[PDB]
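For reference, the structure discussed in these notes is given below.
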6 protein chains.
Amino acid sequence: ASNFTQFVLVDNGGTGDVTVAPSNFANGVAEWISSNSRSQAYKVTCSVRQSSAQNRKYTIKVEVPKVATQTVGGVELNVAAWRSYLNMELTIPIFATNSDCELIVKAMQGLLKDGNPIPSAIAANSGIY
Amino acid sequence: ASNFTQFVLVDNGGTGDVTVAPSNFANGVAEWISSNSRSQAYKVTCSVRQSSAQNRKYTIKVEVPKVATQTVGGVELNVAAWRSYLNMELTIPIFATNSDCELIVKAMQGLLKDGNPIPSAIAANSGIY
Amino acid sequence: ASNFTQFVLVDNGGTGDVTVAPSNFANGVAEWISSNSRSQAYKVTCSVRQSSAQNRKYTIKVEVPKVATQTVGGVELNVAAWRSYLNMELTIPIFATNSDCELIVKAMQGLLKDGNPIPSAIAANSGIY
Amino acid sequence: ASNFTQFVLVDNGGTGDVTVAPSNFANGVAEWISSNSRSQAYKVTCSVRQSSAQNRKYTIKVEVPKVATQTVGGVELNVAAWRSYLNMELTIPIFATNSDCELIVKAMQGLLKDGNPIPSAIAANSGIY
Amino acid sequence: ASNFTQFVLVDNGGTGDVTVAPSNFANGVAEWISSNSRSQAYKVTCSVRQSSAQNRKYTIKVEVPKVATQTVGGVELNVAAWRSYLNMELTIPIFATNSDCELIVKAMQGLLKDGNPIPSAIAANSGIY
Amino acid sequence: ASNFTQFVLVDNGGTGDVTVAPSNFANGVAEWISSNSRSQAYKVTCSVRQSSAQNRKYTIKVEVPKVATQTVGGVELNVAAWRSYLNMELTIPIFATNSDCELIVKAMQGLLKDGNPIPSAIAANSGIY
């Protein structure tokens, strides 16, 4: 069994989906990268570690690139004009049962569901109002 | 119009849903709290700010409590045995158009979709393997 | 194939079986945990390393907990009264054929079969005599 | 009881079984050895001591000869190339009742049951994957 | 994908082929091994890491047993006299697209194609002349 | 005979084949280059040396360029945007028979055959998983 597999990061219908695939798992940091030029690739990393005697802590990171071509002196390269960086830390006490964790996951999914405040603000270059 | 409204944080079917409602918007920090004892309430906060000349940065935070009763000297109070803390920062360059942002949101939703690596690990008190 | 699978650690004959499942592979240490909070879980880990120029060494560990509900600060926490620890190190020369290795497995199985000296002593809080 | 008796270490189904028998009890350390030269014998030793104020520790050791291409009764100067060494240390808290200890034994039996991850890895000269 | 599968390392035309199979994935380093003692096995390992700000590096290693006069399952203390070691490091700039990488693979295939200089030299215990 | 011959490094099926030819043997390093300016050429080198008293070591290197036309100082120069580098070191004991060496060649060919794990990963900007 393995959960270190490829998955769909961006569900753009069924065509133009960004799939991210495993690439390296060094030093306890799982890393996934989308295909093609590493320079324009999406990146996701995840690591879990015991932060204190009572808590475990997950550190997830995602990079969404803005695909572009750079032309310097007539030489064109595939690059990322810029990147957005998502950095999240999740602390969970060791007393949390599997049920408790499922709830935590649902809270995260709910937080970002379409239509809700946070995702609507982000999607529209806006804050709360 | 307002996006500073109540929303469903945990979609537990249609019964036992955790709804979170606005409570305070001081100093540019929007805050939502679930009903009943503040001590056992779920909490979500969000603020956006220009981090540099080129980037805007969102800071979202969620607290999932473990509901419990504390009995000290015969006096019982509603408290949270412990809390899980989600802390996420999202940096987005000012060149990002609305389309670019929608993609960013989809990446976040994809990252946490049921079945995918990260949420499956968290839900099962596990790391990547 | 993939030998990283779930298995039943304690066979109580279908009813109340302690089954353990893959939970982490960070740093080259395969880990399996029972379906409990991290504070009350059975835990098994295994790792292999080339200890010398001519040996390989498997380090296997198991934690059998005694679950309890402790009242800390007036709050009830799911905890472990104590844990029993098994620690085994197996050193196998590189010249060992697959059939040579099956011999080791059979020897370990025979060592612990019901009725044999060692498991009888352990199960009776007794020594060998 | 009087559990210090001969037993079948390797069960090859009646024909070609390896039986190991009492051979030493110096210092309360029970030793069992197969019927071979000491450089080619199967050896098992066991002893218990209270390791600390709250724990008892069983130290079990097993030595298994490399059989492929073995020359029975021959002299092989590099003995380490022809033997595998198993070292088991079982720590059991003094509160453990007999039932608790039976469960611990079952856990050990489950860990090594045929078909499960650990023994399959060992038998195939492999790690976990 | 899920390219971590068994494959034919040495193709002797169906009869007497050497198949190598997954045997370890510790630290994201994939390992494949043939069905032999570790002193006589064919071994292949592979891993990728971003070696610098602008490059990614694939490190591939292959070990091949000396077969002439080999004593199957035997103990040979000077292991180095019985194995050949191949070390490949492939550095690919992050700008390389999938097509660029296909070409790189073709170059490697061409380099080693039967009848070409390099492989003929190796196969004849020779240098270039 | 003379194994220092031209060969096709990249077989694009007759049309657009990258053929490489002998270009230097100074200092005991056999070199082959494609028919291009030294700034845009594919390059292959090989050398053999008795690395130790009992080993021989082949050092083979390949450079796959990405050709481009850069405008420097208003003038257009035929140049290389980047280069991919392959570096392989093969250590073969002196006891290796010719048939033993053919085994190594076949193993290297099998390693890179179309469809097998390693070349699939490389060609997809992916790791093994």
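Just so it is clear, chain B uses Swiss-Prot numbers, and the residues here are 2-130, in order.
We read in the header that X-ray crystallography, 2.7 Å was used to get this structure.
The backbone N, Cα and C atoms fix where each Cβ goes, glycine too.
One mutagenesis experiment named in Swiss-Prot is B:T46 to A, and its note says Loss of repression of replicase translation. 80% loss of binding to the operator RNA in vivo. According to Swiss-Prot, the mutagenesis experiment B:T60 to S carries this note: Loss of repression of replicase. 20% loss of binding to the operator RNA in vivo. A mutagenesis experiment is reported in Swiss-Prot for this position, B:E77 to A, and the note states: No effect on the organization of the T=3 capsid, but with a loss of thermal stability. No effect on infectivity. Here Swiss-Prot describes B:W83 to R as a published mutagenesis experiment; the accompanying note says: Complete loss of viral assembly.
Cα-Cα distances to B:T60 (mutagenesis position) place B:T46 within 10 Å, out of the mutagenesis positions B:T46, B:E77, B:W83. Spatially close to B:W83 (mutagenesis position) yet at least six residues away along the chain are B:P66, B:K67, judged by Cβ distances under 8 angstroms.
Listed mutagenesis positions: B:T46, B:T60. The one with the lowest count of other Cβ atoms within 10 Å of its Cβ is B:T60. Under 8 Å, Cβ to Cβ, and six or more positions away along its own chain, B:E77 (mutagenesis position) finds B:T70, B:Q71. Among the mutagenesis positions B:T46, B:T60, B:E77, none has a Cβ under 8 Å from a Cβ of chain A. In the three-state DSSP scheme, B:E77 (mutagenesis position) falls into the strand class.
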